[PDB]
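Asks: Below you will find the structure I want to go over with you.
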Amino acid sequence: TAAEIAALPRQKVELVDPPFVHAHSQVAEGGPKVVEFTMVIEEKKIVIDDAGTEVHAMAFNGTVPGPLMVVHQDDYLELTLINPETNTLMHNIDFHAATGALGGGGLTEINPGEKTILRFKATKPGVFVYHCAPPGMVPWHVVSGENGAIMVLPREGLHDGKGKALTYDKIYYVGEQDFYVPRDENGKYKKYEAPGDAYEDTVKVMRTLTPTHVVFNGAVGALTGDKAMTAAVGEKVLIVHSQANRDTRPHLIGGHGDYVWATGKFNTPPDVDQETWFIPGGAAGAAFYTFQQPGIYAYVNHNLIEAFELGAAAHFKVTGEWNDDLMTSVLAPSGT
Amino acid sequence: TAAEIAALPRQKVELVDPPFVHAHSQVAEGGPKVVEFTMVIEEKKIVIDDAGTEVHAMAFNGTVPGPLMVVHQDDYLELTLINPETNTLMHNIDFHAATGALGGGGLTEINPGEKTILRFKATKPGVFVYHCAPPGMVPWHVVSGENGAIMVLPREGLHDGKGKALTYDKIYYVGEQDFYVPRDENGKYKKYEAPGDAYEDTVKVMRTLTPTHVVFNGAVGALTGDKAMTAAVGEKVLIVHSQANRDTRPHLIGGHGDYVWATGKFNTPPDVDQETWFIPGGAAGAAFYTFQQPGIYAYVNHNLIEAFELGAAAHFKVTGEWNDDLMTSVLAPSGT
Amino acid sequence: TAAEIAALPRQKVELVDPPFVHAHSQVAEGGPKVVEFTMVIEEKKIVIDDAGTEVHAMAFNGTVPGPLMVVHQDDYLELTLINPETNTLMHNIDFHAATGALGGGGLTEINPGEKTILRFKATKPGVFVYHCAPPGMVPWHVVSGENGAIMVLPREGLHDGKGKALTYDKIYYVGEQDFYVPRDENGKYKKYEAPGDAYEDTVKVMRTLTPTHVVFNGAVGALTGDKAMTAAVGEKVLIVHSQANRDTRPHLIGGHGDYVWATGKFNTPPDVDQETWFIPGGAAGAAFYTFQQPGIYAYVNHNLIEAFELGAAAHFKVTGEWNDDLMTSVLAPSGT
Ligand SMILES: [Cu+2]
Ligand SMILES: [Cu+2]
Ligand SMILES: [Cu+2]
Ligand SMILES: [Cu+2]
Ligand SMILES: [Cu+2]
Ligand SMILES: [Cu+2]
């Protein structure tokens, strides 16, 4: 508890752009420590589709979603947040993992040219959303990309229902984002000089509750082809997914969610053998799967219109040998 | 079972406008009893926002949502429903807690000037939605405010997964309502003389499946500022939330749902350590939380556009001493 | 595992139009077998409402949803899929129950005039969605009716949380479908000659994410009146529900879901005493209920606007004697 006791081991961590996850250990290597992270909020224009649609994003570390921070239950997460003097807005941060002052948002308001340091004890294990929440403009900052997630691993690592340890070989972080880009009378998306010039039009669109794009990792096709996530037959993978503003229903086409903490909380036992899971807006979830077959797999939001029309689909390229017991073409497409 | 056996202890209860809950005991004080409630349906105009938008509501006891009725498993809930002769429509009631005749709706159709008495055994423990369901106009009455909820507490009170008793100090009831108010060619909401004059326009809006307002307790800001819910550090609070027509994803900004019966049923173990929970349209849920930090907390539907743009946000004013172990500002917003 | 070992008992099954389920046994009668099914995809015009709205459906065995296939855990499902030479499009199939090649979709692309045979081991118990998924046109084929579901029963039948066997007397399959029919400037739905002529307009509607109709069994009122599902007081019924593209929240008006596998997976314990359950788009779920009272019951998607305005409501006609202990009208609607 005491302020003198918090002078515990400190550990500076360097973050790695979504979606790889910075280095960490699944089983806590020692006792509680103060884990240090630094993030800069960047207001910048990004292209969200193959047709050149520009968006004035508000991005932690320049990415959409912001990076995944990983700590263990009972460690203290100390974050240094910086708001560049070139930015035009005040920003703060709300960790769903934190207890108090609006997720930390009440203690972190910084205008262009300032920085602040917030520390909180990660008391609850699970994956949680974090995002900017400026008074009067909460929705707008969040739907501009300003959100991400953190993982508070139990000190002894992950397990299933009856305490059986679940260790993953790889971990990926998929941040799903809903964008509301305005259009002109000609149906062509609009461009603006500064973020603020877009506020009014953007809000008229937000109110319809219908996004124009729904993307993984900031852009349509951001995680496909050359940027496809990878694994091999036999590897245990954990996929952390988050949606700060609206619902999503992840589905691994060709596979399943062997263990899924749909609510993202590790003290709540995982659902098993899932085909499609549900993550409500404002939450993060995690699914663990062991690959059985090689090939490409499509990871999508199972509202297939959002997946294939709006932009919410990613690829997994898996290597290994085919298993004919699991599945096999008895008669390939042939004339009748 | 027998009709002669139902002549058990009777208990008349007086209801208290949402969202306080009428007096009751968590642990059933004795044996089964017949609990008596009386409600009047009021057709009246209400203002749902700060810009003066009028709605012809259909409100149980004059409120939106209607009051919370609390009983214990196996008690009989006897309700006297009255439809004032000044009303213009027939109304009935459908308790999701009841078994038979369409939730009781088939046995309770009353035109202006009538009353009826329905009794049912509360066989299943949990929170359940109730609402008017007149044949041919079900959606319309429900989205006009005519819904509320009841709680069927286990005879021995609430508990967590391993039978550990969970006793709350306070209980609040948040009814979330989606309104579909029509607009004229000028984008200005429309006013009508009688509820029926609005039916046609209202339906054209309902079909878009997009509400114009989503409010807690009948109006934008109904539960903020002076009307903020209260608690103190250390108090155990139960928040019952209900949505009779559409989905919501509650989130206590700055806190969590320590135990959440997302499905609202007490025989289904609660999820623990939740950041954001999901309640499907047509259901009620409950979250139990012990306050750890003082300050204001925002209770919202985590689709932040519905929260901050459409009207779905409430406040919690908590008193007590700040805990710097949980969270602390190491460096307040300062120049860089 | 071995190819020689797969020469096990074969069993040809004849499918029965939704929603009756082909004959089967709840407890696996022997050892693993190769269960054989045959389906033909039919491109045909269907009327989805009482106002004569035509849709160019893509239907397995001529129905919307396609039939329910039932097998046991570890059996092999061998499906012969045929694409009539009169059809105009290529079609394939994606079983959420299968592991590999995109649910089998990568191994089953067939143009008009072809057939193929795919086999997969049903390793995971639960209800799963299946649907066509042609590259470049996935959403469009699915929202045209091309989806259905299968059930992989545990070898020893269904049970609740503590292994207590749950045997059903009847089983019904409700497939919920969201349709996006285009309209002309006059608000009147449009008709087309061939499916392809509709593609462009249909997509403009899909992007709004708002269906024009949401129906059970292919049409508004498809399962009402003369086509009402039936049961009697005392019968245990299992209702399998599926939604391949969007969310639904089933509710049995007048009853409950005694045991509900909302996620549709049998190794994930069921939630009990449900009023309204949630099934995410891209998944199938199942609810078990024992009827207690006679009368009509409405089975609906609890977003009452989709239920009563868009078309998502079915009937259950139950016979037996009324139980006055559960519910009783103490004072019928009378003057005040
Ligand atoms: Cu911001
Ligand atoms: Cu939040
Ligand atoms: Cu009414
Ligand atoms: Cu209802
Ligand atoms: Cu097809
Ligand atoms: Cu699928």
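Using the numbering of Swiss-Prot, the residues shown for chain B are 41-376, in order.
Every residue gets a Cβ built from N, Cα and C, even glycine.
So Swiss-Prot has the following annotated:
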BINDING   B:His136, B:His171, B:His342  Cu cation 2 binding site
DOMAIN    B:212-376  domain 'Plastocyanin-like 2'
MUTAGEN   B:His171 to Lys  Loses nitrite-reducing activity
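Where in this structure would I find these features, and how exposed are they?
Replies: In three-state terms derived from DSSP, B:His136 (Cu cation 2 binding site) belongs to neither a helical nor a strand segment and is classed as coil.
The number of other Cβ atoms within 10 Å of the Cβ belonging to B:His171 (mutagenesis position), over all protein chains shown, comes to 29.
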Asks: Take the C-alpha atoms of B:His136 (Cu cation 2 binding site) and B:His171 (mutagenesis position) and report the distance between them in angstrom, rounded.
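Replies: For B:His136 (Cu cation 2 binding site) versus B:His171 (mutagenesis position), the Cα atoms are 9 Å apart.
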Asks: May I ask you to pick out the recorded positions among B:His136, B:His171, B:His342 with a CB closer than 8 angstroms to chain A's CB atoms, ordered by sequence, or 'none' if no residue qualifies?
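Replies: From B:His136, B:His171, B:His342, flagged as close to A: B:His342.
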Asks: What is the interatomic distance between the Cα atoms of B:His171 (mutagenesis position) and B:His342 (Cu cation 2 binding site), given in whole Å?
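Replies: Rounded to a whole number, the Cα-Cα distance is 25 Å.
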Asks: Can you tell which of B:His136, B:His342 has the least company, meaning the fewest other C-beta atoms within 10 angstroms of its C-beta, among these binding-site residues?
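Replies: Counting other Cβ atoms within 10 Å of each of the binding-site residues B:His136, B:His342 gives the minimum at B:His342.
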Asks: In which DSSP state, out of helix, strand and coil, do we find B:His342 (Cu cation 2 binding site)?
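Replies: It is coil.
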